[PDB]
Amino acid sequence: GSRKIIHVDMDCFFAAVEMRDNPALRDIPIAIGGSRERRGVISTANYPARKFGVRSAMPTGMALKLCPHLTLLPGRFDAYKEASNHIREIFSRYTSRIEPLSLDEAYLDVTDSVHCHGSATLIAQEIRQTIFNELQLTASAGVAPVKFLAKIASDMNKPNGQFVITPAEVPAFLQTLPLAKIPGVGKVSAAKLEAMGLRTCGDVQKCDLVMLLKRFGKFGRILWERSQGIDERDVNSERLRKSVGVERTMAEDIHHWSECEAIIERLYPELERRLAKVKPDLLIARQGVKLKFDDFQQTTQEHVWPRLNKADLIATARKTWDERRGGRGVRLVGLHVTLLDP
DNA sequence: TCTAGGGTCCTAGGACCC
DNA sequence: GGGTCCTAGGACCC
Ligand SMILES: Cc1cn([C@H]2C[C@H](O)[C@@H](COP(=O)(O)OP(=O)(O)OP(=O)(O)O)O2)c(=O)[nH]c1=O
Ligand SMILES: [Mg+2]
Ligand SMILES: [Mg+2]
């Protein structure tokens, strides 16, 4: 009863799009990210920049210290959305069982597909070739019987390559697979697991489920499952967005309420425009604000509210400012909405 | 080096309901 | 006491 799941993942997505649209960037180190003066981080980097150690989520000041000639780009999100829509239309040529996880990646369930003699290996190759033929961008892919193995597999032969895990190969693959490779196991969880002597799925296989359930809750069940190749999550295709948020980090911290309110005045019409694209009457379930301080602690306060309203967001930010700020600088202000449950 | 902005999901205490 | 909604925080992902 094995499913065939493909995970398709665009190579250096934002940067690949910028290089196609400006071939002068093809061989120099480039990254999409905010300037050091805007206190930015790297969204992504091309392979010439990665060679220096430049990575996603790296602070831009660190990226430039590693790669002084890094060319920093602002990002063209409509260009990326356009490429995303196109590759999702290419996925639809092969199956309707498509769960996009972000602009540049998706799960495909091709169990019931009849496109390349039921070969998921060849469907993945054909999708990657079509994407290259029609978008001049490359993609990598992973093929496995379950979601998480497919997603791990798509990383192992990038860029512009794929990797297939058959059911026969799953036990040997798992034995030495680091836990940190499992989606959902991040730095904090991996360090906790490491401090129990648990580094790989093989380690977790020698663990008692009751033990993991005590020390991790529902996460310990997931750890126990994945360590055996168990991942029953179905490819959905029905997921909908639940929130809309708009936030900005200032180049310098602000110390005065007048400055905070001015920022909100600039953020609010952007939040309204994005909400209106999906709910034109602006009806919502909750709205709220976010402050982040110069020491990097952050607070959110949100509440039931029927319709996007600027003055209530200002009032709420003023309460949060007055109450939970303690003379610190503020580096970030954000606005937030929770969408109604349709 | 000095730490984004777009999000999802889980936890957990108290309110509230029965 | 058992279920369920509000809310803040935080790990995590892209
Ligand atoms: C991981 C990450 C990605 N992104 C954006 C930029 C990425 O190009 C896009 C998709 O992310 P990824 O697929 O994680 O990264 P990538 O495509 O650039 O690199 P890879 O070739 O390894 O797949 O999302 C961020 O803005 N911040 C992040 O921390
Ligand atoms: Mg990618
Ligand atoms: Mg991706």
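Residue numbers in this text run from 1 along the chain shown.
The backbone N, Cα and C atoms fix where each Cβ goes, and this holds for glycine too.
Taken from Swiss-Prot, the feature domain 'UmuC' applies to A:5-186.
According to its DSSP assignment, A:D9 (Mg(2+) binding site) is in a strand. For A:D9 (Mg(2+) binding site), the Cβ neighbour count at a 10 Å cut-off comes to 22, with all displayed protein chains included. Summarising the annotation, Swiss-Prot assigns Mg(2+) binding site to A:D9, A:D104 and lists similarity to another entry as the type of evidence.
Summarising the environment of A:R50 (mutagenesis position), the number of other Cβ atoms within 10 Å of its Cβ, over all protein chains shown, is 17. Here the residue is the original one, but Swiss-Prot notes a mutagenesis experiment at this spot, A:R50 to A or F (Swiss-Prot position 49): Loss of function.
Around A:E105 (active site), the same-chain residues at least 6 positions away in sequence with a Cβ under 8 Å from its Cβ are A:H7, A:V8, A:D9, A:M10, A:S154. Summarising the annotation, Swiss-Prot assigns active site to A:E105 and lists similarity to another entry as the type of evidence.
One natural variant catalogued in Swiss-Prot, A:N133 to S (Swiss-Prot position 132), is accompanied by this note: In strain: ECOR 34B1 and ECOR 37UG. Taking the Cβ of A:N133 (variant position) as centre and 10 Å as the limit, one finds 9 other Cβ atoms among all the protein chains shown.
Recorded in Swiss-Prot as a natural variant, A:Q136 to H (Swiss-Prot position 135) carries the remark: In strain: ECOR 70B1. In the structure as shown, the Cβ atom of A:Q136 (variant position) sits within 10 Å of 13 other Cβ atoms.
Listed in Swiss-Prot is the natural variant A:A172 to T (Swiss-Prot position 171), annotated as follows: In strain: ECOR 45B1, ECOR 46D, ECOR 49D and ECOR 50D. Annotation note: A:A172 (variant position) sits in a helical segment as assigned by DSSP. Contacts of A:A172 (variant position) defined by a Cβ separation under 8 A and a same-chain sequence distance of 6+ are given as none.
Here the residue is the original one, while Swiss-Prot reports the natural variant A:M211 to T (Swiss-Prot position 210) with the comment In strain: ECOR 35D, ECOR 46D, ECOR 49D, ECOR 50D, ECOR 57B2, ECOR 59B2, ECOR 60B2 and ECOR 62B2. Long-range Cβ contacts of A:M211 (variant position) within its own chain (separation 6+, distance under 8 Å): A:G220. Mapped onto three states, the DSSP output places A:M211 (variant position) in helix.
Under the heading of natural variants, Swiss-Prot lists A:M211 to I (Swiss-Prot position 210) and annotates it as follows: In strain: ECOR 37UG, ECOR 45B1, ECOR 51B2, ECOR 52B2, ECOR 58B1 and ECOR 70B1.
Here the candidates are the recorded positions A:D104, A:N133, A:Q136, and by Cα distance the one nearest A:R50 (mutagenesis position) turns out to be A:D104. Its own atom aside, the Cβ of A:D104 (Mg(2+) binding site) has 22 Cβ atoms within 10 angstroms in the protein chains shown. A:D104 (Mg(2+) binding site) is 17 Å away from A:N133 (variant position) when you measure Cα to Cα. Among the recorded positions listed (A:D9, A:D104, A:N133, A:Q136), A:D9, A:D104 have a CB atom closer than 6 Å to some atom of ligand 2, in sequence order. Checked against ligand 1, the recorded positions A:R50, A:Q136, A:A172, A:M211 give no residue with a Cβ less than 6 Å away from one of its atoms. Between the CA atoms of A:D104 (Mg(2+) binding site) and A:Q136 (variant position) there is a gap of 14 Å.
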